[PDB]
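Before any comments, here is the structure.
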Amino acid sequence: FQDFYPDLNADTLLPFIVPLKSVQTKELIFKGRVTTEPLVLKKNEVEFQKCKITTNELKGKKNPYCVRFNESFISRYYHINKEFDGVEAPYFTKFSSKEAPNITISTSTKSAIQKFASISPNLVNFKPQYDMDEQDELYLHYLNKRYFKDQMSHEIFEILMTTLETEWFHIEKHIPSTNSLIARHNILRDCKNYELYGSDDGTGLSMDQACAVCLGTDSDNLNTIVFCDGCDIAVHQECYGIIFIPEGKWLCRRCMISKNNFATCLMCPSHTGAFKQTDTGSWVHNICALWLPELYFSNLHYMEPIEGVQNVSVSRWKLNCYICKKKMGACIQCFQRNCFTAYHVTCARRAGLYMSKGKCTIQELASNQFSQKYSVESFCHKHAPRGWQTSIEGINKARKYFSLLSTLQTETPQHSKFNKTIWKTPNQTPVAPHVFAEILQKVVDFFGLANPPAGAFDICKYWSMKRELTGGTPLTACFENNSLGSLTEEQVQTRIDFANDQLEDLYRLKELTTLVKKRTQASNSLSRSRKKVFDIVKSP
Amino acid sequence: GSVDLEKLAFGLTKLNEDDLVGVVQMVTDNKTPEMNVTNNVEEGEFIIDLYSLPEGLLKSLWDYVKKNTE
Amino acid sequence: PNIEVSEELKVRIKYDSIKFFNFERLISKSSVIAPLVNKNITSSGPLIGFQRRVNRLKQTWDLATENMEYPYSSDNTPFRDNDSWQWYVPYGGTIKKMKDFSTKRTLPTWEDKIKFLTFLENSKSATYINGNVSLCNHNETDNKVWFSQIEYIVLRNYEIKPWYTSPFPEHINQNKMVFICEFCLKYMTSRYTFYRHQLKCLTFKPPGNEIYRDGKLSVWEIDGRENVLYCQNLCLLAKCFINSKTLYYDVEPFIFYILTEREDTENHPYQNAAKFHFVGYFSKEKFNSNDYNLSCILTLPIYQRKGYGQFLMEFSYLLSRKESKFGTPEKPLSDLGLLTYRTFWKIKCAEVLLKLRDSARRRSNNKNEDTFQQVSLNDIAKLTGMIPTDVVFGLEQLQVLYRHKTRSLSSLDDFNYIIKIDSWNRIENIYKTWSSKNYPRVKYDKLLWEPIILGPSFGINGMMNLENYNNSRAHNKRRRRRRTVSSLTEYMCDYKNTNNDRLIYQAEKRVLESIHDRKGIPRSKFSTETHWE
Amino acid sequence: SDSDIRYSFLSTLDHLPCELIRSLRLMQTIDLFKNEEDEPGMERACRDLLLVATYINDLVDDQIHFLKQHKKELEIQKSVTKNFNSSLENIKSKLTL
Amino acid sequence: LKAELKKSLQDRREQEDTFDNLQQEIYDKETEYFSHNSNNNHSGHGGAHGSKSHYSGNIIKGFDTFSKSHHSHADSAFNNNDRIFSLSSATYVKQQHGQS
Ligand SMILES: [Zn+2]
Ligand SMILES: [Zn+2]
Ligand SMILES: [Zn+2]
Ligand SMILES: [Zn+2]
Ligand SMILES: [Zn+2]
Ligand SMILES: [Zn+2]
């Protein structure tokens, strides 16, 4: 249109006129230039298959577990074994409460769910949220042979684990995030960690945390640095693809999917800093995917998916990093003439190797194409240029950090007001405390099962280990990402008064809308009555 | 070779039904390229190449058939 | 019969696949075979993802096991000793009583870790035959961690070869198969996990309100952040069938409309719920100045040969007509999408022209035959939904839009462009290409819906950097914060104007009668055949 | 120091009137264009009127409920931060400056 | 017959009285609803026992009044247009049209 001919406008009254082989082109507004090409298009054949057996035939063969109490609760939060197809059937809204096959909510069900809610205030409106897997089937076998005398069911174990998950997530939400004191402690710990070992996250350089991806200290109304409520990472909005910032909890892709793990960067030994996923789904350092040539970003405005995983040639792989020397991951090469040394991106960062993104913005760096104008200049400790100081100390720092990780992997933790309660794990996973054991015990009593407190403790330990296995990612798909967290007592007080007034407002609003529903049913009856009278008044 | 493959096949023929199903299971788990294994799950047949099977899974199957035949 | 051995040392067996896949038998025999694992069993090929996980866990707990490539470095901070403040203020103080925040009886011990790992290793022989192995296969023809190892995808009952590798979590992608629940859209590896999840997701419907329900088809107008998890799951499934759906995590804005094939199963004497099998979707932005009414669309391969793609585009355009706004799909487009939109714009323009013809022939006898009408781009756009650029680009493919060679611009009264229908037969066949198709068409009365009236938030629960009134309101209300008002207060009293009308049929009748009453053109001004190309 | 207290409450302050105005205008549209003589017309009209009425009532109800839960969790977190500060005062010796 | 007319039209009259009373109910109820902000911010009664919660306006119309820095008198009144809940039904819009 606008690229085709300007002698025609939309509202232009064009006269309609009608009396009483074709191979298609291909437009594209690319780099300001249209395209032209005959009709050649994807012809790949699709393939699927309707499997001949469902999980119906794969159901268990025997039900050896006799839940003789709250069986109604089980069967009503699980499944064990013109009227409906007319315009009269309304459009289900997002608030359609299930009144569907054989629900028949009884007083027994109501008493059961109220008992479940009274088990702990956290379990009001409870919902089984975890599905036991293959490895858990065996642990349930071992339990129900050791403690519960062949009477605990799979649904019982699922509900136990889900109560654990719910209670733990309530504690998680209400965990205080930061005060001035603990924030000072964290920043001092980070300053020490950097000044001793080195940091590939930008932390520690100053009390003002720097950008993780681009190592910058710029922050304006369009490129303002964000902070993550999962870890001490700070990334420019453009330099990290933060297209929007929710009001409370901002979690990086790692802190959102691999909730807190020190997951592996396929092109680096180090596992701290900013991360994105790949088209395959392994967390790759963003600084890596930037500086590695055959790695490229797909959606420059989101920077989200990393691509080029299989496009790297084995030369880069079999290259060696003179910093960490781990025989894995990819490695960039120096730009010095007659040089062939290699090293990981974050390795160079941590060791303080001379790096320069050039005059190319990070967009132009992830642009997937390096032009002769683009020069992503990284050097060696003997190839660094003038103005930059030799990084022998940086080599020492990186070697210290990584040999420290190694001596940690070899070392063991060598073991009344005083109370050294340990509730985490070296993987930052939870440890279900004694109150959680009591809660599970209450649940087992609720279901009427042989209930060894030692069995409760065993289930809690098993849940902690299940989370350590899953690797930070929650056992279930539960999320209330409202950030109570870093708020302050006074802010909570303002919000409570604000919510009081808003509760009054919403109460009168529900009054109005109840009147609205009543009047609407009235008007329905009005139309019905109008028909019921006019049918005979007009037509005998 | 620490296994006699002909007598191993003899013991395989001696194994009962569920023992055969378990052999199938372990082989489908530990199928590597150096082995030549084929499995028609749709119709349900299973063929293994003993000569390509490595000594590891061979001795494992040998222990299995010893346990399930004696 | 049940077993045989050839002389080449190949053992032919026969077993029942159902008994082979039965979960209880499978896990029992897995614990049986569990110890028989020869730790020196070769791994000269695809290293098991489950074994990678369990070895990661082993080297995490520092149980020395290096039978495979190597252990991984980042596992902890060196200061896990009694110096971490978290050991003296457990759970941020959320628990008060000592008898309730103590954990001496639950901090897992070495023996308990060994027990857990033992169950794990007894499961290893059960997982590969549960998740990684398929229930059916047909692989027709003509290190391994950098790219995917995903090989199938199971929705409601089918398997699917994924056209493109999606960014699932490694936990899921390094598997071979992956089940994805049709309703919940949760993605789990083990068919056992899927069995339990199918036992639990009794909410047989997708979330979000329902804005269209004809026969078996139905739409669900799932909002963008009333349920953000479901939408992230849907996006991660969609990346397996779109080449350029990169906006698959931060989906607060996108108002995902989701098509579904409702099914009424009462096979069991108890269950009769409407199983709402997810079929296709089209993510549409919530506020876009660039006039996009469909950002990213797909129907699933398992549901092709049913025209649901064309139906879903037709529904997007019905929605745009209802909004009385002009929109086109996002310009960076699928090469296949480019051709399907060529076809759809052609068919829509042909349909609009056919409506014009039938109306003019309703007015055939009373209106003089030599009198020709003058329709416009906007006249077509208010009828279809596509922007006028789209209408001309979908008319040129129909080859009914002719122009004049020379420009006698001295007199502005002269016609520049014309619409010259070559053959009503040609156009009726171009349109009848759908009649023989018998595709699901958008019965424009069933839609119950209204525009997405934004406040100051624009729908998102946060703030993003991106008509002009709100686009400036966003940037003005943006102001720095570390870790003039009252929009929409009048949208109810926008009826007092007649310029914009409510219903699509009203807009259609309005523009149609407006053009019928537009001044006619005699057949004599330009009857020169050569001058029109 | 503080923040715009509306930003934490975007849901009930903004998206409650958004959907409310929307469904109200929608009911208005249907009733205004309820062709009086049309039998299935008025049938669908009355049915969807009742529908959207239930919808708006349930929307304001659900927002009431979510604000109740938010009040409860807010005061809980208030007492929890009380706990946290009261405790963390003591460990100043161990925790660095 | 005529008896059917009597019974149906008396049902209709009663339901019409109920419907008009519900109309008036919503009318005066939103009247009080939008005057509550004026009697809640300037002279705070409900949203504040004493003058402490300076943000006591209204959900729908009040966006800045829910900010303590709002010290002006902009949202003290309203109009019959802003009365959204009444406008919902079409009968009320037609009556307002006749009365306009
Ligand atoms: Zn940056
Ligand atoms: Zn993070
Ligand atoms: Zn890296
Ligand atoms: Zn290194
Ligand atoms: Zn060099
Ligand atoms: Zn589900």
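To match Swiss-Prot, the residue numbers of chain C are left as they are there, and the shown ones run 106-247, 265-588, 614-630, 659-708.
Header says: electron microscopy, 3.7 Å.
Here the Cβ of each residue, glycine as well, is placed from N, Cα and C on the backbone.
C:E452 (active site, proton donor/acceptor) falls outside any helix or strand according to DSSP and counts as coil. Taken from Swiss-Prot, the feature active site, proton donor/acceptor covers C:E452.
Residues or ranges marked as acetyl-CoA binding site by Swiss-Prot: C:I419, C:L420, C:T421, C:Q426, C:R427, C:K428, C:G429, C:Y430, C:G431, C:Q432, C:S456. Its own atom aside, the Cβ of C:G429 (acetyl-CoA binding site) has 17 Cβ atoms within 10 angstroms in the protein chains shown.
Under the heading domain 'MYST-type HAT', Swiss-Prot lists C:267-573, citing sequence analysis as support.
C:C303 to A appears in Swiss-Prot as a published mutagenesis result, with the remark: Greatly diminishes HAT activity. A sphere of 10 angstroms centred on the C-beta of C:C303 (mutagenesis position) encloses 21 other C-beta atoms. In the three-state DSSP assignment, the secondary structure recorded for C:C303 (mutagenesis position) is coil.
Shown in sequence order, C:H319, C:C323, C:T325, C:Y352, C:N355 are the residues of the chain, 6+ apart in sequence, with a C-beta less than 8 angstroms from the C-beta of C:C306 (mutagenesis position). Quoted from Swiss-Prot for the published mutagenesis C:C306 to A: Greatly diminishes HAT activity.
What Swiss-Prot says about the mutagenesis result for C:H319 to A is this: Greatly diminishes HAT activity.
Look at C:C323 (mutagenesis position): DSSP puts it in coil. Here Swiss-Prot describes C:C323 to A as a published mutagenesis experiment; the accompanying note says: Abolishes HAT activity.
Whole-number maximum of the Cα to Cα distances across the acetyl-CoA-binding residues C:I419, C:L420, C:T421, C:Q426, C:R427, C:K428, C:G429, C:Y430, C:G431, C:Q432, C:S456: 20 angstrom. Comparing CA positions across the binding-site residues C:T421, C:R427, C:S456, the one lying closest to C:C303 (mutagenesis position) turns out to be C:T421. Of all Cβ atoms in the protein chains displayed, 21 besides its own lie within 10 Å of the Cβ of C:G431 (acetyl-CoA binding site). Across the recorded positions listed here (C:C323, C:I419), the residue whose Cβ sits among the most other Cβ atoms within 10 Å is C:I419. In the deposited model, 17 residues between C:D247 and C:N265 are left unbuilt, and the Cα atoms flanking this gap sit 25 Å apart. Counting neighbouring Cβ atoms within 10 Å of each of the recorded positions (C:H319, C:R427), the lowest count belongs to C:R427.
In this structure, the CA atom of C:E452 (active site, proton donor/acceptor) is 17 Å away from the CA atom of C:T421 (acetyl-CoA binding site). With 28 residues not built between them, C:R630 and C:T659 place their Cα atoms 25 angstrom from each other. Checking the recorded positions C:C303, C:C306, C:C323, C:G431 against ligand 6, the ones whose Cβ sits under 6 Å from it are C:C303, C:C306, C:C323. Distance across the unmodelled 25-residue segment, from the CA of C:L588 to the CA of C:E614, is 12 Å in the deposited entry. Taking a Cβ distance under 6 Å to any atom of ligand 2 as the criterion, the recorded positions C:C303, C:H319, C:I419, C:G431 reduce to none. Those recorded positions from C:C303, C:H319, C:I419, C:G431 lying by chain A, with Cβ under 8 Å from one of its Cβ atoms, are C:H319.
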